[PDB]
Amino acid sequence: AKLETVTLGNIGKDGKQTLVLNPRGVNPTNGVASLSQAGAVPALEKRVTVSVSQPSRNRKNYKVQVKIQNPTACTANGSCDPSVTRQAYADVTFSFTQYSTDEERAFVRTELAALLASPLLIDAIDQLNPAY
Amino acid sequence: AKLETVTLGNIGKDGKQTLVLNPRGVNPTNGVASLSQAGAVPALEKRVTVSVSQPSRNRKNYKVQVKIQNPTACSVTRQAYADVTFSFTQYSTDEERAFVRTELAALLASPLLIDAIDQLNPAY
Amino acid sequence: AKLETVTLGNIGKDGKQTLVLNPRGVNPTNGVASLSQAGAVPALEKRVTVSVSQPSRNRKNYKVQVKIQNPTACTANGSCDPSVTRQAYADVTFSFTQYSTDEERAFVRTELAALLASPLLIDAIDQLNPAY
Amino acid sequence: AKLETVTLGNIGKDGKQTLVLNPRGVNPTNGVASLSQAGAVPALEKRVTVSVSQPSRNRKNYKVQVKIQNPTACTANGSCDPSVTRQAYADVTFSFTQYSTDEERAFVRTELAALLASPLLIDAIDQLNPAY
Amino acid sequence: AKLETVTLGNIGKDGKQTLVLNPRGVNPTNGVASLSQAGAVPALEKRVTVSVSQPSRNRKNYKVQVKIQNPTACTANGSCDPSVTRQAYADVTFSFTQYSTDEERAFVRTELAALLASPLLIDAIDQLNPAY
Amino acid sequence: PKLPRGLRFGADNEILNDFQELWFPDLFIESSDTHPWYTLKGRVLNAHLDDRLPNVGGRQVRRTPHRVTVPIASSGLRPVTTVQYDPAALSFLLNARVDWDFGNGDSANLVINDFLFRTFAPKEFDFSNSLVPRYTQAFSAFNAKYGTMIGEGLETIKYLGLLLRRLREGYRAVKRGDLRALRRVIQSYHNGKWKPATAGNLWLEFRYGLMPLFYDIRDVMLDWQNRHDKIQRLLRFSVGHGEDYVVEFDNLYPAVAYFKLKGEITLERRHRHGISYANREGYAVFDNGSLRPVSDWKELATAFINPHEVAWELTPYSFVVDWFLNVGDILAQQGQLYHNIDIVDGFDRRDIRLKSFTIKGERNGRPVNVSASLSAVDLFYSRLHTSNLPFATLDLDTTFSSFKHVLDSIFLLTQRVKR
RNA sequence: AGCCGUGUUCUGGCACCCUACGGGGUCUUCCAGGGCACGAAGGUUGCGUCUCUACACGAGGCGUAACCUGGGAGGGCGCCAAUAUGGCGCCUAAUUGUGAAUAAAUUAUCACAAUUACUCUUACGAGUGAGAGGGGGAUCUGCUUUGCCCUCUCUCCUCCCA
C-alpha cells in the first residue's frame, strides 16, 4: 500500500471531473498516510487520510479508517485570498477480527463501493432525503 | 520532504569545509526526522533534526522546527546548538514560506549576522 | 458503613473551587470507608479514606484516622494520559479515651476546623514559615 | 565411540523394518550421549541414551548404561497434535571390574545379543510368557 | 587442540623408549581430555588427562591441569592376570591471569620442559636426592 | 511484497519471520562511491595547488539487503540477521598536513582532505578451535552458578500455585454460600483464635478479610516476575575472542610523484559466537498479534489491595473470575518459555576494527613530517547463521520441564474456577 | 505456680446416615474438660511509622540505611591421600603516605588519609567488561560496517544471620 499519486477519474454528479491527490507523507506519531490535491493554500485543498490500526491489547480488532475532507472556496471579490466557509467530511471505519479473511474483507469493500453508487444512497446524500 | 544524504558545501568562517549528513530513523514518539555526520562515531555526535508540527489544539499555526547540534570533544568538552522555528498560519502560501526561508538565509549570510555570531558583537 | 456523597466547597486560597466525593466502598477489616471525585483517573480523582477503630486488646483508646490524597494531575504528558507528579498526603489521627464525651470530641473537632480556617495554619501549611 | 548416524536394519517381528537414528548433543550434566529417529517430530519422541561411568570412590566397577525409549502416540479423531498414549522403554546395565578385559566385555555383549535373538527371550518378551 | 594419537619419542633413562597414547575421549562433566596407552586392561594402561579451567566468578584465573598416571604390571607367574602394585603420578598445574600473554605462557612452558631436562631435576626425581 | 523483505505470512494471516530470507538472503554487489574526490590546499615548491581530482577508481562489495524481524517469544527475543560486508579492499581517509622544509630552496606545506587508499583485507581466518572450548566449562558451571536462583524460582512458583489454590478455596466457599465455613482461610493468617462479634456477610468477609493473603500474593508474584526476567536473560551465551593483526599499505602519491607515503595500520579481528535457546515447536510460528502485556501482571496483583473498586458492589463474581482467568492466561503465555528448550538459533560473526596506525614519509633523506589522524571507511563484517553445532550442547529442557508442569497445573487449577 | 497465646492431643455433642421404637459409624472443625513444651530484635547510630507520656520534650515497638561483636558460606594457600576428587591444617580486603618508633635511622602495632576491573591526558574526567539493585512494561511495517526488551542507581574480596 505504498503511497503515490492517486488519480480518481470520473466522479461527481454528471460524472465528469477528476481528482489528483499528490503524496504528502505519513504522520508516524499516529501511523497516518495522507494525500492532498495539488495546490498552495493548505486551507483550500481536498485531502484524504488512511490509517491502519492493528489489534491492540485493549481492542483485539483490526481497524481501517479512511477520511476525506473537501473545503469550499467562497473566494471574495478581492480583499484577500479566499476563506474557508464550508467543509464536507466523509469517514469510513472498517473493522475485523484476527482470523479475518481477505475474501470477505474485499466483499465488504465492494459492497459499500456499490452501495455508494446505488440510487438509494444517491438521493440519501444527494437530496438529503430520509430513507423512505 | 524525502530523507536522503545532504551535502552542505562552502561552510565555515571562509566557506571551505563540507558536511555530509545521512538520514536516520524518524522519531515516532514525536514524528521528527534526523540526519547525522557521515560517521562513524561523529554520527552520534553531530545532529540535525527536522519536524513540521501541523495545527493542533495548541498549534494553529503550523510550526516547522529545525535544530542543529555540534558537540566538540578532545569526551565532549563543548556543545554548540541552534534552533529555528517558523510559525505559519493555515492561509499562509508557499510564496510566503519561500520568501521567509530565503530572507532568513540571506540574513545569516549578510555581514551583520556573521558579525553578531562569529565574534558575538551586538550591532553597535 | 459510609455511603454518603459529600459536596465540598471553598477549596483553595481563592475559595471558588468546589469538589464532590462519592463513596467507592468499605474495607471490612479495619472499619475504613472510601470516597473519590467523579472521574476515571487516579491523579484527577482525590482520595478520602476515613477509618474508625474500637478497643480490642492492643490499645484502650479509640482511633479516628483520615487520609486524603490530592494528587497533582498534569495535562500535557506526551499523550492523553494525565499522570501524577506531586502526591499530596494529608494524614490526620485522633485518640480518644473510652470515658470521653461527644461534647469533648465535638470540642476538638470544632477547634481543629477553626484553626484550619483561621490564618494561623495557612501560613505554616502553604507558605511554610516557622513561629517567629 | 564416535557419534553418528546409526542404521538399525532387520528389526521388528518379521525383521523387515529399519530404524535410522541420528546423534544429538551429549548431556554435560551427566555425560550421556543421545540418538533419536531421523525426524522430524519422532526425534523428540524416540530416544536412545548411552553413558559410561568410570571408576571412582563410588565406582569400581565401570558402569555402562544403555536406555532405549519408544513413545507410542496417536491422533484423536478431530485433534491435530498427536498425544502419547503409551511409553515402552528398557535399560541395560553392564558392571565391569577395572581388571576386566576387552575379551570378557565383548563376549558379554555378544551373549546378550544372542540371548535376545534366542527363542527363549523371543517369546518371553514378545508374548510375555514366563519360562515354563 | 583436536585430540589425536600422541607419539612421545625418546623417553626414559637412556632416551630410547617411545609412548603411543590413543585419544580416549573428553569427560565434559569436568571438561577433561583423556589419553591412554593402547591395551586391553584399563587398570594397566598409562593414562594422561588435560583440562583448562576458564576464570570464573570465584576464581577469575586461567588454570590448566595435566595429570599423568603410570601403573606397574607386577604380573605373577601364572595364577591369574597381573595386578597393580605401584602407581607413579605427575601433576602439572599452570595458572595465569585474564591479561597474560601467549608469550609469557609459552615461555614458562618451555621453562618447565628445560627444567625437567636439566641435571638438577634429574637427580632430584630419579635419585630422590634432596636439592642440595 | 506486502510485508517487508524479511517477513512472510502464516496460515491464519499472521505476521511471521521469513527464515529463508533471514538466514539465506540474496547477496548483491555494490560499487557506490562515497568520497571519490580529494582536495589539496597549500603551497608546494612555491606553487599554490587547490585542484579537486578524484581518488576512487573502482569499488566492489558484496552485501545483503535490509530486513525486518519480529520477536518469536513472550520474552521478546528477536532472531538473528545474516549480514555481509566483505569489501575487496579496505578504505581509510587521511586528513594529513604534509610539510617539510628542505634546503636549496625547497619548502612544502599543505593539507589533504578526502584522500583514501585501498589495501588488502585478511578475510581468511577462523577461531573456531579457540571459541568452541569456551562453552563446555561455561555450561558445566552454569547450574553451579545459577542453580540457586533456578531453585528459588521453582519454589516461588509452587508457592504462587499454593496461594492461588487457597484463594480458589475461599472463592468456592463464597460461591457455595456460607459465613462461618468461609473462615477456613481466615484462620490461616491471623495466627490466633479470632472470635466473631456480630453477623457478617459473604463478600464483606472476602473483599479484604484476606489482606495478608493479598499482600503475600502480590509480593511473591512480583518476586517471580523479577526472577523470571533474569532467568530468561539467562537463556543466551555469547562469547568472542579478539586478536591483533598489523597490515601494510602499498605506496601512494597524493601529489604528482612529489613525495612517498608509507607506514603501518593496526587492526584487530575478533571472532564471536552466540548461542540462544527457546521453544522448539512454536518458535517458527509465534502469534505476535494476540498476547497480554506485562503490566497486567502487576495490575492483577494490586487489584485486590486497591481500595478503589466499584465492581465489588455490582458484580464481585465477574471481576474475581476475570482475575482468575487473566492470571491463568498470563501463566499459560509464559509457559511456552519452558517447553522443549533447545538450540533454535546460532550466529557466527567475524569483524575487523582499527585501533592505531603509523605513517612514514620517505623521498630524499626522510624529509617528510607527518602528524595526521586515521579513520576507516570500510570494515570487514561477516555474520552468518549456522545450525550445525559441532559440540555437546546444554539441552535445558529436562531442567525446565518442572516449571512447565507447574504452570500447566496452575493454569488447570485457575481455569477450573467457574462463575 | 497461674493462666494469655501457640502446638500437641483425647472425652460428649454439634452432622448425617443407617439400624429396630435395641444402638452404632463417621468426617470439617468448634462448645466444655483433661495430658504435655513453649515464648528470645546481638550492640551502636540514623530515618519513617504504631502506641503511652504529655507545654513541648521523651519513652517503648515497629520497618529500615549504615556502623561494631560473633557465627556461617564461599575463601586462597600449603599439607596431603589414590587421578579425578576425599581428608588435614593455615589464611585473610589489601597498597601507598603521615604521626608516634629506639640516644640516633628503620620502624611492625595503632591511628590517621586515598586507592581499588582495563584503555584513554594522568589534568579533570571519558569509554568498555563484569556483577548488584531499582524503575519502565517494551510486539505488530527496526535498525543492523553491532545481535538484539528499554531505562535509573551502586560495587570492582564477596555474600548471609544473631
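Chain A is numbered as in Swiss-Prot; shown residues: 2-133, in order.
For this deposited structure, the header notes the method as electron microscopy, 4.6 Å.
Including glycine, each Cβ sits where the backbone N, Cα and C put it.
Lifted from Swiss-Prot, the feature list:
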MUTAGEN   A:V33 to A  Decreased RNA-binding to the viral operator and loss of repressor activity
MUTAGEN   A:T50 to A  Decreased RNA-binding to the viral operator and loss of repressor activity
MUTAGEN   A:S57 to P  Decreased RNA-binding to the viral operator and loss of repressor activity
VARIANT   A:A34 to S  In strain: Qbeta_3_FR
VARIANT   A:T76 to A  In strain: QB_1 and Qbeta_1_FR
Among A:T50, A:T76 [recorded positions], residue with fewest other Cβ within 10 Å: A:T76
Neighbouring recorded positions, C-alpha within 10 angstroms of A:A34 (variant position) - of A:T50, A:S57, A:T76: A:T50
Nearest-integer angstrom distance between the alpha carbons (Cα) of A:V33 (mutagenesis position) and A:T50 (mutagenesis position): 7
For A:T76 (variant position): DSSP state (helix, strand, coil): coil
Of A:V33, A:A34 (the recorded positions), the residue whose Cβ has the fewest other Cβ atoms within 10 Å: A:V33
Structural state of A:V33 (mutagenesis position), classified by DSSP into three states: strand
A:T50 (mutagenesis position) and A:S57 (mutagenesis position), Cα-Cα, nearest whole angstrom: 21
Rounded Cα-Cα span from A:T50 (mutagenesis position) to A:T76 (variant position), Å: 26
A:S57 (mutagenesis position): tally of other CB atoms within 10 A of its CB: 10
